[PDB]
Amino acid sequence: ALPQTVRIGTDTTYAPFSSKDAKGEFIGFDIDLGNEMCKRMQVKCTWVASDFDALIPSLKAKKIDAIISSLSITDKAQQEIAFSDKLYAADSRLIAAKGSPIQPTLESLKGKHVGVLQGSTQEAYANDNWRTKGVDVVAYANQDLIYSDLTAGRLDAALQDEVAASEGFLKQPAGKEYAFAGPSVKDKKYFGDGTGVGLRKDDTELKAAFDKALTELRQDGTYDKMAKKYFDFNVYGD
Ligand SMILES: NC(=[NH2+])NCCC[C@H](N)C(=O)O
Ligand code: NA
């Protein structure tokens, strides 16, 4: 027994998953997935923009009903909220200036300024592994601020979801001087297993509804066709 309107929170500074076009309309793979699921659920949905670190608290306060915002399914997150089945895979990777020697290692990063999104898995990773050991880890309200501070030369590097960095910055005008610094950083504990719809633990029926719709759009090929708009690779992963 779902609500008539499902309110979905997202942070719109994470192309190609969630961002705003020139008119301020919400666009991206997340938006397409959410709208497609809502359609199949036969509910109305309202998109709600907010800073990433506000999403889980807004959810718990019932100011939104769901989060679709490249939110990784982690053990930690599941202490607070529930998730749909996996929407797509999301590894983390560092970016730095082209021809930077930088690596995602303590040895490389000590004394350098590294940007992370506040409230993200990447902030947790960097705070635990890098900030404690003397890396200047800087946390930001949103990812656009990070990209800006990076191109302004205030940051040496930045850690975020690999596909967001690549499609949303590196392959975009602002990022032509930049590249990945080292390989993706795999850490089961911190980065979880792909992303999913974030939900209140007790909203069992909403989760089942989302899961049902997600299954169905994967089954009839809609998932792959939508994904093809953004990616020429297997975004879903395993
Ligand atoms: N729309 C966004 N800004 N998403 C950031 C997601 C970062 C990371 N995957 C996390 O779950 O913490
Ligand atoms: Na599947």
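The residues of chain A that appear here are 23-260 by Swiss-Prot count, in order.
This entry, so its header tells us, was determined using X-ray crystallography, 1.9 Å.
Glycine is treated like the rest: Cβ placed from N, Cα and C.
What Swiss-Prot says about this protein:
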- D52 to A: Shows a drastic decrease in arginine and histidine binding affinity (MUTAGEN)
- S91 to A: Has no effect on the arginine and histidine binding affinity (MUTAGEN)
- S92 to A: Decreases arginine and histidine binding affinity (MUTAGEN)
- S94 to A: Decreases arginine and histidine binding affinity (MUTAGEN)
- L139 to Q: Does not affect ligand preference (MUTAGEN)
- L139 to K: Changes ligand specificity. Can bind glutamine. Still able to bind basic amino acids, however, with 1000-fold less affinity for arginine (MUTAGEN)
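Around the Cβ of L139 (mutagenesis position), 27 further Cβ atoms fall within 10 Å across all displayed protein chains.
A distance of 13 Å separates the Cα atom of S94 (mutagenesis position) from that of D52 (mutagenesis position). Between the C-alpha atoms of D52 (mutagenesis position) and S92 (mutagenesis position), the distance comes to 7 Å. The separation of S92 (mutagenesis position) from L139 (mutagenesis position), Cα to Cα, is 12 Å. Cβ environment of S92 (mutagenesis position): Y36, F39, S40, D52, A112, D183, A186, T217 lie under 8 Å away, each six or more residues apart in the same chain. The secondary structure of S94 (mutagenesis position), as reduced to three states from DSSP, is extended strand.
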